[PDB]
Amino acid sequence: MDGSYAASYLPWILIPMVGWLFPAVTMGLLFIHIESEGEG
Amino acid sequence: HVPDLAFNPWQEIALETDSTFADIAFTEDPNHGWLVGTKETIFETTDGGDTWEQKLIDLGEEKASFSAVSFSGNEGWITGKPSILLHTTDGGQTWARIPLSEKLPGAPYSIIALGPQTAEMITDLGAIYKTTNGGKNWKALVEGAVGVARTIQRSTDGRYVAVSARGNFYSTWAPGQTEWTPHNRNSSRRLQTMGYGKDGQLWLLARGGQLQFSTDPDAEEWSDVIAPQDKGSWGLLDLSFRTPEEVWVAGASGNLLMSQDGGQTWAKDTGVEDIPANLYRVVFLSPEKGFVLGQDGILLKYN
Amino acid sequence: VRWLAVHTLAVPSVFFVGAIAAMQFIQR
Amino acid sequence: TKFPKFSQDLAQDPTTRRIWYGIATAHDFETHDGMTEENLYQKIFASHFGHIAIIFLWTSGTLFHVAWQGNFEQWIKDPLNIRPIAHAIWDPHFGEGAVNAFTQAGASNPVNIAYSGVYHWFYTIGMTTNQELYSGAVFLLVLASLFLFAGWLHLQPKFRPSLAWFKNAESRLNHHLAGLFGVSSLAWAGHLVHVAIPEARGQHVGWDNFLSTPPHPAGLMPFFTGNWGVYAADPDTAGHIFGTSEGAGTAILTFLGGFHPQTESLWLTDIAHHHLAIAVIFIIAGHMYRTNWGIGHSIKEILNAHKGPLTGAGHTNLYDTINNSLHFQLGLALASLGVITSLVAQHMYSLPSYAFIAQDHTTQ
Amino acid sequence: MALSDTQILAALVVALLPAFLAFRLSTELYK
Amino acid sequence: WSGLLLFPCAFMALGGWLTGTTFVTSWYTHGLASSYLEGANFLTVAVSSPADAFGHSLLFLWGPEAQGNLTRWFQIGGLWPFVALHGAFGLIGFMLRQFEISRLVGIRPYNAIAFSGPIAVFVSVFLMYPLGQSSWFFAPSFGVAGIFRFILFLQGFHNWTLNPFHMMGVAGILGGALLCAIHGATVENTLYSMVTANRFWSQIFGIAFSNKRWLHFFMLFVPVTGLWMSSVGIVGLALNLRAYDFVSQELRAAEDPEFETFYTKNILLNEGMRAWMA
Amino acid sequence: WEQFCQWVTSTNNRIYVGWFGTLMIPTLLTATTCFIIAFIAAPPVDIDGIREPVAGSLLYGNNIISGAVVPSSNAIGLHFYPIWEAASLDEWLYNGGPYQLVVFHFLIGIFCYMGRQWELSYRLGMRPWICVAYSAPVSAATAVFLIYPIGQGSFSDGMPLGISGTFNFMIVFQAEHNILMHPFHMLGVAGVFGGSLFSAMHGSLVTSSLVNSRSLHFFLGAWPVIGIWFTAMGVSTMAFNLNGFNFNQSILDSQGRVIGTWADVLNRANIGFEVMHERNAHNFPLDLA
Amino acid sequence: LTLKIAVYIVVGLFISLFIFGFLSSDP
Ligand code: CLA
Ligand code: CLA
Ligand code: CLA
Ligand code: CLA
Ligand SMILES: C=Cc1c(C)c2cc3nc(c4c5[nH]c(cc6nc(cc1[nH]2)C(C)=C6CC)c(C)c5C(=O)[C@@H]4C(=O)OC)[C@@H](CCC(=O)OC/C=C(\C)CCC[C@H](C)CCC[C@H](C)CCCC(C)C)[C@@H]3C
Ligand SMILES: CCCCCCCCCCCCCCCCCC(=O)OC[C@H](CO[C@@H]1O[C@H](CO)[C@H](O)[C@H](O)[C@H]1O)OC(=O)CCCCCCCCCCCCCCCCC
Ligand SMILES: CC1=C(/C=C/C(C)=C\C=C\C(C)=C/C=C/C=C(C)/C=C/C=C(C)/C=C/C2=C(C)C(=O)CCC2(C)C)C(C)(C)CCC1
Ligand SMILES: CC1=C(/C=C/C(C)=C/C=C/C(C)=C/C=C/C=C(C)/C=C/C=C(C)/C=C/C2=C(C)CCCC2(C)C)C(C)(C)CCC1
Ligand SMILES: [Fe+2]
């Protein structure tokens, strides 16, 4: 997909990060945090 | 404005000097009293501070500014920067200068006479010496320096508090310690003065006339900020207790204020505000005999 | 050439970023 | 298990209920373990800062995406035919049929069509080029940054407010009525007078030349002398074309009433006098409650005085009840906000303010 | 006229700041 | 030609800096953790200077200070000389690169004479000062915090602010920034179009700009001259301390408790800072 | 009277005045006059409320470098201190009131200088980015001269109007706030460095050609202004006891002992600056005669 | 106190003149 707006390459990388990289990272960190034993 | 006061109990005296006042001391209640100022300004009185005459004393250098004067019974000591220490055993009729040891750490700051032939010596660099030989010898009580300091105050029981050179933090010393305990300031604003109250606790005055009271010996917890001038942001200078309950403070342009409830309410004394000087210290020898020392030879006597 | 001009910087950078990514976890 | 740190009963649960109930009771500060009143209020204050920052970021994003991928500068040239564009579409899962179908509004890529009616709002308040939209977006970003930093700072130990500062009802009411409502509405009336109306009459006014050109040919003289009727003289004619000087008046504060003949919306000068009068009323209202100068009413005395012979105690002790309870205040605020939101809908679908917004039926 | 790509990049750089401030505020609120 | 004489060296310097900032440690050179591996952040990480155990020896890989080993070569701190020397070589390579670009185009080389300032700054701050000092242990580190530490050390040991050369360098830097801002602002104002700006400055500032070439020369010349003088002052500090100390005021204030000057308080700060590290 | 206003707004005067100049000129002239008088012949202004008067006037034994208009006294605090609140002239002179008068009239003057710049720029028919650029030094001056004294709660710790006073103020600021580690002074440093870099590059390019430019000049002029804005905001934040990053003792071992980083050394240097001597238990001479 | 009054009238007349001139800008 492409568009005529300025900086058309920004969605190409920003959308995958907000769709794959960011969700994967935040769910990984949240899963790690919610399972850390002790220090209740 | 600020709440007013019912009266002015401070008799104004305009001494004949341009020096800045440093301290006062008295041997006996009606006997001759002495006051030390800047530029070798020593004044003597005979009627409890009502009449003062300048004692003209000169050394090789005319730049030995006296800082503290401590009199026990009749014995008397005068300490000033750069190093100068006068010791007398006749109330001050004759002054015998004791040449200070060349290994004195920094300049002298304050001295207190513990009794017959004793003197607790304090230097601005943070050295606590003691003599029991009348100046022949000196024994150190702390083996280190707190750095340059703005003010150092002595507790009633013997503790010492020293504010840093800029007010960023402070330090404390208790008897029997070879070091000093440093503490970051317990106020938002930088420290200006820190003193030991008559209650055995500490109090601090930061910039802008903010007054804070500690209610514990460790001084870790502190009460709320107390501003005697709420709207006005004058810089308060000194605090004192006429009674263990009544409080007095001194600031700039004669801003001498008085609190009947330990800082809760401050009433401005308009009687002495007209004085064209910045008051420096308030000393209450007794709940009836008090002196307010300011600039350019201006004194206030308590009636 | 352009091939080296890009690879000499690319081939260590991925190694290094993977290293730092793991160090972001090796901390106790 | 560490999570959730704010509750120990949930932290010792071995099942999956721990995670669900940790998410569920996260923002209920009133029942956390070892929660004090002061800390509760301070956490609420910081969180409210956070919601405000989020709102500003949301508005900035709306503005930015409209300015970037929209057709505002072409929408203004023909608001009755062109469709406003919300944001571009980048869906890798799209086929060719969807790509051809969604290349709408005379664009060159798949694109959405805005139905929030922001184009009408931006046109009505005098924004005519997308550079202004971009500047507004950046300014909103800066404002959100400032509010986030304010929350962080007023969370600090030495800037942490006291409990009594959170229970000063009189001062809060005075400041928020006079300042948050009165002053803000007065500034909005000033914006409409100084910028919006001249832009509606085909005059370009921006930061570069607003300090020079006066909104009226007689500036500030009649206001202080008392000749206010000058500002209401020579209003816009019924043949006025929005955005041009054709058949336009010079009056700034009028009570023309009704609708603009072309845009089918309320007259902007009516908006100006309306918001200005509202600002004056609010500023008078804001000087009602005494704070520390003796003058002013005290809410406790008012409530305890208005006792009734049929209600036994009347509105006695209600001040303490409302001041001590946060749920009471939240309920009152939610009721008021809901009532005025319904009012907003009812009085906006029938009295449109933004230009050409009545024609666009889907957005309405 | 339409925006320039430099404006978009500058907008992202500016938006970096509220991200850092928001992270700080969230970490402070976590305590 | 010489455009390929700096690329390998500059790339090696960059790679060395990147390797040092995340893997090597300053435990055996400064007793500190100065890379990402130990737990340091972006501001803290630094390629620390070599320890004070060798002197001015460069710690070569084939030199007997490391004997070909790599773990030793990193622990001894030879990565700092490696990075600094390769960076200086590449920087002079870019000097010659601008020189040869100007020669090829045929116009007078002015980008090179302007770029000369950074060359002098680098060779003076990072190379000549430690040479004048005892060893590399007092050389500045390749880090954000290391630079600040070096700055504070030079203030404590030299009163570098009171030096005329740093003063005129500060003036040059600030003047360059002011001229840059004013030129950009005036260009986007008149957006020829010089008569309007000239009249605006003649009526505002009185002493307006004679010509745009004159203004361009001035903005070219002020910061490069400031940097050159600052580098010359540092080099002097290495050889002969050029700090005009008013000992008359010092003696006047030593024994007079009623006299004080901000110079006296600066001297107090310097000597206390000296005494602070024993 | 209309002829006077016609001359005032005239774009033909040799040195422009404008309507902002009608208020700019008196304030600037007053500030210059009182600053010169205070620099030459001011009495020793005690600055910390203790018996250590500080002299910053030439007639009292100072050269050009050592001369500095002394800030107000700690006795004043933050209070407004005009002459009529002084019971006589000598107290006002000895309490640093000249400093307050200078700074207030000078701030008014620079604001009016901004106004005059914009007024001439718009009357000459030019889009006024010159004031957008000039706002940065004004913002920095306000932050370091008015915002910081209020945040710190007193006028005593303001920057003295002197070369040595500036250095002392900067060093004490670093000691008490750690400005170097604060991100906004780095933003300002990057701004000024980029300004110098762009100046050198643009001058070289123009002179080498002597016989995208729009956005080029725009960003060239915009980078340092943004940097100065950011550093002024940073100073204003530092005023209310906010500081830079404190990465000290942030790295431990398996047992709990601090390892230490360069930020730790920076903290140690700051502590060394804030107390100009050694620490405790460094063997004071035990016995003195 | 006469100096206070003089300064008051001086600054008041200055600001009043500035605001009066700004509101009747001839060009
Ligand atoms: C909250 C406001 C908001 C929203 C909902 C969107 C929505 C969108 N943006 Mg966008 N954007 C915004 C603000 C916003 N923008 C701002 C302020 C900027 C200026 C920096 C941008 C710059 C921007 C670019 C440059 C691009 C997008 C793109 C997109 C689209 C791809 C999905 C996405 O967001 O990831 C990408 C978007 C970002 C990474 C923007 C960062 C997020 C902003 C700055 C702040 C959001 C914080 C938010 C309040 C957090 C709420 C949390 C909540 C869910 C619990 C999507 C329609 C892409 C697009 O149009 O593809 C066709 C694209 O290339 N945006
Ligand atoms: C396989 C099906 C599929 C998939 C995967 C997508 C994927 C996408 N479509 Mg899409 N689309 C589809 C079918 C699909 N479409 C169909 C059938 C149609 C009808 C023709 C469309 C019509 C369509 C349009 C018209 C548009 C898209 C857009 C998009 C993109 C939006 C990116 C986004 O939402 O990120 C952000 C992700 C979200 C908002 C998801 C959040 C959802 C949860 C519930 C909220 C979070 C809750 C909770 C708090 C989460 C906790 C935190 C979490 C991280 C763990 C994305 C690539 C848009 C686009 O191009 O973007 C610029 C767009 O404008 N699509
Ligand atoms: C003049 C001084 C002043 C001002 C401006 C404010 C302003 C504010 N205070 Mg406040 N406050 C003040 C003094 C002031 N305070 C004092 C003196 C105290 C101590 C007694 C407090 C104590 C205090 C507390 C304890 C709290 C606040 C909060 C707030 C914020 C509320 C958030 C909000 O909805 O605002 C935005 C509101 C408006 C813009 C107006 C409301 C809109 C109404 C309903 C009319 C609708 C307008 C119009 C019809 C629609 C426009 C449509 C358009 C979009 C097209 C707000 C920014 C709260 C907060 O967290 O903020 C950080 C909070 O919890 N204040
Ligand atoms: C490489 C080293 C370096 C560099 C480049 C900088 C760079 C900078 N530092 Mg910094 N600093 C450093 C090391 C460094 N620092 C160190 C090591 C320390 C620790 C001691 C500090 C401590 C420090 C402090 C404490 C402060 C700075 C500030 C600044 C900024 C100066 C802003 C300024 O002057 O206001 C802009 C210029 C003016 C305000 C001048 C007035 C301009 C008006 C409008 C005109 C006046 C005209 C004049 C009166 C007469 C006209 C002349 C003629 C016509 C007659 C600048 C970004 C300051 C800052 O952040 O600024 C807010 C600041 O307060 N630094
Ligand atoms: C603020 C710092 C600063 C930086 C980062 C910088 C950087 C740059 N300016 C250049 C140019 C210039 N600079 C100029 C004037 C100026 N430049 C200045 C200040 C700087 N200039 C100043 C103050 C002036 C005014 C005199 C001119 C006139 C030019 C150019 O013509 C040129 C250009 O066209 O720019 C676009 C480029 C140099 C290319 C080169 O030599 O290739 C060789 C690259 C090498 C050798 C790699 C450098 C490695 C260094 C020396 C050692 C390693 C450093 C570590 C990796 C990083 C350590 C970081 C710590 C501080 C934490 C580069 C983009
Ligand atoms: C400190 C502030 C005090 C300043 C007061 C300044 C007021 C200035 C008035 C000057 C205006 C001159 C024109 C007036 C001449 C007579 C014209 C006339 O009859 O107008 C008649 C105008 C309308 O009549 C015609 O309308 C036509 C419309 O096209 C024309 O265009 C003109 O507007 C007018 O000729 O109507 C009014 O002005 C009626 C009076 C409005 C005044 C308010 C009273 C209405 C009751 C509402 C209650 C409000 C009470 C105030 C409460 C205050 C609460 C805080
Ligand atoms: C004072 C004063 C004087 C001079 C005043 C001068 C010279 C100027 C005054 C300007 C003022 C006082 C205020 C300007 C305010 C602007 C604000 C506050 C903007 C806020 C924007 C928000 C919050 C949201 C923005 C939005 C944008 C950008 C959008 O694009 C979508 C809509 C919306 C979401 C609304 C003098 C001394 C002469 C006389 C006495 C009065
Ligand atoms: C249980 C509870 C609660 C809840 C409840 C609710 C929330 C309620 C709601 C309610 C509502 C929500 C109500 C409403 C009301 C309304 C009204 C009451 C209205 C009125 C109106 C009127 C009266 C009008 C009139 C008129 C007309 C008709 C026309 C002309 C003009 C006028 C204005 C005159 C709370 C939290 C509070 C508290 C606690 C308990
Ligand atoms: Fe140019």
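In chain B, numbers come from Swiss-Prot; the residues present are 31-333, in order.
Even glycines carry a Cβ here, placed using N, Cα and C.
In this view, B:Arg196 (mutagenesis position) is surrounded by 20 other Cβ atoms within 10 Å of its Cβ, with every protein chain counted. According to Swiss-Prot, the mutagenesis experiment B:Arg196 to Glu carries the following note: No visible phenotype.
For the mutagenesis result B:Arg215 to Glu, the note given in Swiss-Prot is No visible phenotype. When secondary structure is read from DSSP and collapsed to three states, B:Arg215 (mutagenesis position) falls in the coil class.
Under mutagenesis, Swiss-Prot gives B:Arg219 to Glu with this note: No visible phenotype.
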> Near the Cβ of B:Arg219 (mutagenesis position), how many other Cβ atoms are there if near means within 10 Å?
Replying inline: 24
>> In whole Å, how far does the CA atom of B:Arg196 (mutagenesis position) lie from that of B:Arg219 (mutagenesis position)?
In response: 11
> Once the chains shown are all counted, how many other Cβ atoms turn up within 10 Å of the Cβ of B:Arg215 (mutagenesis position)?
Replying inline: 19
> Where the criterion is a Cβ under 6 Å from an atom of ligand 1, which of the mutagenesis positions B:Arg196, B:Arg215, B:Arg219 meet it?
Replying inline: none
